[PDB]
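Trainee: Encoded as structure tokens, here's the structure I'll be asking about.
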4 protein chains.
Amino acid sequence: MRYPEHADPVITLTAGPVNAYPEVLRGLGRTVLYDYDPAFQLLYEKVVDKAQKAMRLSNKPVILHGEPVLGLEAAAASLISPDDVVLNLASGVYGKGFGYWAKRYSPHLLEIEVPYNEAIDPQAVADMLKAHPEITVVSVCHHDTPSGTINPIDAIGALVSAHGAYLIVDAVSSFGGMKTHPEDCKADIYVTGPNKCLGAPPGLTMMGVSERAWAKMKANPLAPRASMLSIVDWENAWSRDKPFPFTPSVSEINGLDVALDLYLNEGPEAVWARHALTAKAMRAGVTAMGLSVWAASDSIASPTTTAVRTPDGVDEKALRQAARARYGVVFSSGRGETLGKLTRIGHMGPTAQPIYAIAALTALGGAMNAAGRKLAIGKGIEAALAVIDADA
Amino acid sequence: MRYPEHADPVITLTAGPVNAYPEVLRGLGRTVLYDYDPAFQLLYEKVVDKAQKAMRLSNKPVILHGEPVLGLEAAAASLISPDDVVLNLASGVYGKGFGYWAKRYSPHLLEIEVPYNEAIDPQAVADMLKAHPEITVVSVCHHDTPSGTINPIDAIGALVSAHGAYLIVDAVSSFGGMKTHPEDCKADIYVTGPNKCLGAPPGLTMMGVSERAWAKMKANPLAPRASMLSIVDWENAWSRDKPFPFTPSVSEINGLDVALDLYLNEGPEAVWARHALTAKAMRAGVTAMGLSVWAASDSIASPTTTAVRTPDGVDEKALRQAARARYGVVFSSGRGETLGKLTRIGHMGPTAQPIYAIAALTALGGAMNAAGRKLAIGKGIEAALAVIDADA
Amino acid sequence: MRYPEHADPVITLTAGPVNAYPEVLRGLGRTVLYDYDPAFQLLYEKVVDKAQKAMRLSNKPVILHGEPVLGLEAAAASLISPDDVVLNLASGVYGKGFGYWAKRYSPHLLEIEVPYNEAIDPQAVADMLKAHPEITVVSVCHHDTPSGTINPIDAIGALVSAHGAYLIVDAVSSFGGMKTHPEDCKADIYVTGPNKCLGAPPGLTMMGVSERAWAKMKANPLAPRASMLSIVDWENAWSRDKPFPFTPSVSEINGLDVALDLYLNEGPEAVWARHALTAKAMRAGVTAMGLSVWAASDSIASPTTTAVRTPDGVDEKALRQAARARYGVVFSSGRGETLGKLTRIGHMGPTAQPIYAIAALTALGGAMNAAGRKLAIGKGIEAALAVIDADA
Amino acid sequence: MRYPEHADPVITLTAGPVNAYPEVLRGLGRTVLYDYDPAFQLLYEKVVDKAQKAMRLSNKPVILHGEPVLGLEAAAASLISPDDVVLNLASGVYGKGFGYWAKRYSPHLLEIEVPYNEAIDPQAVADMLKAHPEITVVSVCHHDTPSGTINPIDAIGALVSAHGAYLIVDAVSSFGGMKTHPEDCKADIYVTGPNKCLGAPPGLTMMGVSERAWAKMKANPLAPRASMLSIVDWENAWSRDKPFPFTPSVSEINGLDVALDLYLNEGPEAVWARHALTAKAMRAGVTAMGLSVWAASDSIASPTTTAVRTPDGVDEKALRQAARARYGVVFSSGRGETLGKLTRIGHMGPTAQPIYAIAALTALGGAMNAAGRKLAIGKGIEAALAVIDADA
């Protein structure tokens, strides 16, 4: 049998977009209220409250009404001005990409760059900051998803705080799937969204903003105002007694409401545990069948996405095509400099359950073997299962 | 009995957001696919096709992934260069607001402004274009919603074309509820969205872009690129074989797919007819019970929103609070200048049915009489019913 | 304009089926579990618990997996045996209809019958019971919906209890919309369902069963066992530790779960109040415009359905057709001996909000006037509104 | 990690109920219309048309408003008169169960019974019909689900027709998952429903009725009438111009509408192929890891359910509890005789995809090894994958 390209797949195991929780999809279907209906004004305020609780924030997170690339661009546009010297940390596609937005808003850019299967070394950060007292803003990506790797942002954030600089963190693909919060890494801007680990569709940004960041953005004549790119316009919009700068994405807010309830009710620690276990089982299976995890070391591999290095000679695009056509299972490609180099299996929200690692391993292995590899698929499944069975 | 503010209302008869069609709400709940899943790539292309058909467009409309203020801002940012001379037409809050975006991108701004219950006179536009042949861009709002009035954009577009200038049209609250299309008004950028008459929630922009406008923007090095404000980056994103600049709002796309089906299946002409009839019945009822339509003349009153002038001594906010608390019916406030001056009843998508004019008139009359007015509510209902029955 | 018969209507104001609450419709869409999945076993038990609480029952209500005609037939088949002498009380279609099932299961049938706009007189019941000590079973319909009238079942039930007979009550169209419970009327079998006032679709039966009824049915060799008509098979099915006689309607159970939550959370008294107010406003409007309520007296008119007598000479079928075609509003016909004699407007669940009485009055009046009547529609609306505004 | 019993599972791989298609679940959420609304009357007629097309029927199938045990009971009650001589065929729990209903309606019962992992031999049927020419009705189950085995109903039907007798077929767990239709087996009453392979919840029956069967039932004064058990009362209910005997399950009808669309649109042959392939892969995996398929021969194993024999000393209930608690995967128990003797993995509708056989095999193996077995799980996965790849 073959799955037609025009027909829906059986299991989507991608790293974004991802399958949304069924409850979230039903939440999207709630009656759409007028945004100034008192019932919606209250709901919106309470959604911000839920986000604050989930993010362990001392102040209100800002919800912006576009998917998190908006948050990233708006952060650069608002916080970075030409007086700033920015240190951008790049260990992958998103990290490198952020530097382009930094350069748009200040001509002064320093970077620490590592190959796209590595993590930023905190020692290198400490040394760079010491050598460059002029640095005023530092940007970092927590989980640089197209590589399936994690940066040590809490240690980095403490170094940056000691230096006296502002920290911008991209935690879009880590928040809700592992332990991370704005406070944990002394973030001044912490950008995330519900469209990865939290199991909602793309459309909203959740942004932690420090008091110091608020003061810097509000002072900056170049910060966007009366714009889609404005953070400052949205400062007070959480309040049931305040207007919205422009019309909020009402149905997405209904989805976010549900997604936050699911996360908070399950227990964040429990949610992080099943992401990590699914990922751990995946990696064990990958290695046992004869493939290589992309990450330079297991220690930096993400608990919310496994990137699998394409064996030299295998056509990675054809591989993903074969996994869907043969088994109905959909994986993510790489992106930018990781495109063609690896395949990504998301372990996010509803797919952060260890049984999905078993499904992913079988489709990935079967597709590899169809491309002429000689993987020990059974051995792979048994190693993944041993991880599941060993979990304490 | 009273409806508490925290509980859901019974009927929402606002002018944006509005309740979505039930089918659209179920559509939002479709399984969320990876955006590069071939089934989604096909779906997205097909949605652009449906939009092109609905908009009667000779080329592909662009879908942008934010609610329509994104399209308005992006149009200003891309089409208006610093050497352009912009004529902004202002008959209300949106029209006036656009001029501020124009001034952001060119220092050369001319404006025709009329009172906020009046319409722009095409003759005044012709007179201005004659006086200022250096004009290269003209911007206009079709339905300036906070006023419930309509501008003659086809007549205006003809004059703009006669003067060789570009035309930017805000048709966000008119498209789908009355006869209007990019090529009716010879628009170069025509901005709308499904969040008013089409009965979908806020989140997406549908933009008609003329081939002339494409050439102008692509040749403009200042047009946003690598930005949420970019139109040009989305030029080829309609195609199943092409990437998305950033992750599309998958669930909103699902809703839009359904909204377009509903519109195309019912028959656009039939859809426009019920909007106009609902509005006509509303206006007849308003006048008959002793109230006044805001619009300076009946001829310029919108078929998609009725604005009702607040009588002297009536607290408009308390009025809307009372309509909801007493009858569970929700109306829109004014905005800016019109805030506190009028009440708006939307006739949009699912609420563009004449029976809703009856419900609106009763709640509006009831709340007005609670505020000490002595309206002839029965007389209002009969006049509205007479309009319905005369079209029968 | 005209609403096509093939297209959906605008407002459904019928007396069964009725529009379901939006939340219920979303609840129907929950993932369908295996019925012996422990999570479903627990849900089912908790749904019975919720039904018990809603019904103020001292013991467990039985849920049967068909719409309430199943409950009625199963009650006759199980409780009535040929030794019984049944007194059937008939003031309408359902009441008379029940007698046919009684006669199927015992040849001994006495009846008290009144014309189909009247209520059973408790004095007549007391007298009949005194004259006939042989009576062992009495059947009564609480709200005989095709007439929009109410019987005094609590007084009747006390008379029946004093006599020593069993009481079977049909409360399908009253429970959840006015004060009534199995205990209130000393019911031995109390049949209801969520498909009227509770705002769920047709498919389930909720049945109160007295301990005495259990003993009588379980003793009866003729009571259905291993049958769709079996009550006795389902005695223990509420328990998470017990099997289901046959597969329960899983999605309907999910709907019922939501419907019970909505009722219990709103507060039953508050729910009954808005049914009665909607009905009271309806009746006031009907009389004020020049029509007649069907009920012999206002005191016996149902708070969950208004039946409006068809003026002599008007074609009632054509009238309902015209209300939908002209206004998009759907009313119920009569049934059996009330077909052609009256039109029914349901005030049930989501339509038990007074604003819907306003909509119903206008469509009903408009349709009547289109058929050549000369109703004072404005006066009708004003009288309905006066009721709403007077409510303390 | 462990999945608590009270929380939802991850994958339900049971043999009824089963998870519904997501589109069906959204379909259940359609607005509930009055059953005599012309749009519903049309919809209902169209659903019967779709069912007729799917069942390849020369006449209209009857939809009954209870889950398929209603159809089985009603078939016995209407088609079997006290003078009929019934031959019941029993290869499992459903088959044996039917004989009890036959005996309810005629005292003349003959039976062929085989062990509950075997199939009925058409030659044994021929031998019996020769020995007993007085036979007038024969009943058979196609897929006796608690055994996961299939009877050769087409061969049997041919012999029943050769002897001039009526044939009643239970195809509830086979129709839509393999090639089978009323006219394939020359059925007089063919009972199925959408709650197994068609991927809709329990609540409706789809019954094929031969013209000969119509004549027999209509001439039978004992056939249920004015009863939930009545087939004859529903004879003309398909028509938009005709009443319903009692209120149809409107939301279940909406679900069935979608289920039929999905089946017809995918292509019945393609649907059957994926059921069979999933089952084939499952059986290969079961055998390869060291377990045994229940069926006496592979040839009689169902393409819609795999039954796996419980090894000696393994507690089957604890086994299923462990599969769910460890891996979040839910299997069916046996039933009656087979309870405690086997475990069932459904391959039905949405779960008839081969990747689910992989998930099932892993959870089943994992739970068996937890119970102290020493299965070669990797070997099982590879054998299942080999089956998939060989069909590729």
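We number chain A the way Swiss-Prot does; in order, the residues shown are 2-393.
Every residue gets a Cβ built from N, Cα and C, even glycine.
According to Swiss-Prot, the protein has these features:
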- A:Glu68, A:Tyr95, A:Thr146, A:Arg345: pyridoxal 5'-phosphate binding site (BINDING)
- A:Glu68 to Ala or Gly: Low but detectable pyridoxamine--pyruvate transaminase activity (MUTAGEN)
- A:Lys197 to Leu: Loss of function (MUTAGEN)
- A:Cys198 to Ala: No effect on enzyme activity (MUTAGEN)
- A:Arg336 to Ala: Strongly decreased affinity for pyruvate (MUTAGEN)
Trainee: Please state whether DSSP places A:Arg336 (mutagenesis position) in a helix, a strand or coil.
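Mentor: Looking at the DSSP assignment, A:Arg336 (mutagenesis position) belongs to neither helix nor strand, so coil.
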Trainee: Which one of these recorded positions has the most other Cβ atoms within 10 Å of its own Cβ: A:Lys197, A:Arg336, A:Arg345?
Mentor: A:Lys197
Trainee: Given the binding-site residues A:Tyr95, A:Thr146, A:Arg345, which lie close to A:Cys198 (mutagenesis position), meaning Cα to Cα within 10 A?
Mentor: none
Trainee: Indicate whether A:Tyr95 (pyridoxal 5'-phosphate binding site) is helix, strand or coil by DSSP.
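Mentor: The three-state answer is helix.
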Trainee: How would DSSP class A:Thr146 (pyridoxal 5'-phosphate binding site) in three states?
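Mentor: Where A:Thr146 (pyridoxal 5'-phosphate binding site) sits, the three-state DSSP reduction gives helix.
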Trainee: List which of the recorded positions A:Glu68, A:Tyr95, A:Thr146, A:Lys197, A:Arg336, A:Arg345 have a Cβ under 8 Å from any Cβ of chain B, in sequence order, or say none.
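Mentor: Sorted by position along the sequence, the hits are A:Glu68.
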Trainee: State the Cα to Cα distance, in Å, between A:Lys197 (mutagenesis position) and A:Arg345 (pyridoxal 5'-phosphate binding site), rounded to an integer.
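Mentor: Here the two Cα atoms are 13 Å apart.
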Trainee: Among all the protein chains here, how many other CB atoms are within 10 A of the CB of A:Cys198 (mutagenesis position)?
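Mentor: Excluding its own Cβ, the number within 10 Å is 33.
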Trainee: Across all chains shown, how many C-beta atoms besides its own are within 10 angstroms of the C-beta of A:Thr146 (pyridoxal 5'-phosphate binding site)?
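Mentor: If we count other Cβ atoms within 10 Å of A:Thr146 (pyridoxal 5'-phosphate binding site), we arrive at 29.
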Trainee: At the Cα level, what's the spacing in Å between A:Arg336 (mutagenesis position) and A:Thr146 (pyridoxal 5'-phosphate binding site), rounded?
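Mentor: Cα to Cα, A:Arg336 (mutagenesis position) and A:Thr146 (pyridoxal 5'-phosphate binding site) are separated by 9 Å.
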Trainee: The record names A:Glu68, A:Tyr95, A:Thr146, A:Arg345 as the residues that bind pyridoxal 5'-phosphate; what is their largest Cα to Cα distance in Å?
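Mentor: Among the residues the record ties to pyridoxal 5'-phosphate, max Cα distance equals 21 Å.
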Trainee: Should A:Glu68 (mutagenesis position) be counted as helix, strand, or coil on the basis of DSSP?
Mentor: coil
Trainee: Within 10 Å of the Cβ of A:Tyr95 (pyridoxal 5'-phosphate binding site), how many other Cβ atoms can be counted across all chains shown?
Mentor: 23
Trainee: Can you grab the distance from A:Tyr95 (pyridoxal 5'-phosphate binding site) over to A:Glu68 (mutagenesis position)? Cα atoms, rounded to a whole Å.
Mentor: 14
Trainee: Please report how many Å separate the Cα atom of A:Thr146 (pyridoxal 5'-phosphate binding site) from that of A:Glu68 (mutagenesis position), as a whole number.
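Mentor: The separation of the Cα atoms works out to 16 Å.
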Trainee: Can you check which residues sit near A:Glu68 (mutagenesis position), meaning Cβ under 8 Å from its Cβ, same chain, 6 or more apart in sequence, and list them in order?
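Mentor: For A:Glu68 (mutagenesis position), the qualifying residues are A:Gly194, A:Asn196, A:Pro203, A:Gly204, A:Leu205, A:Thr206.
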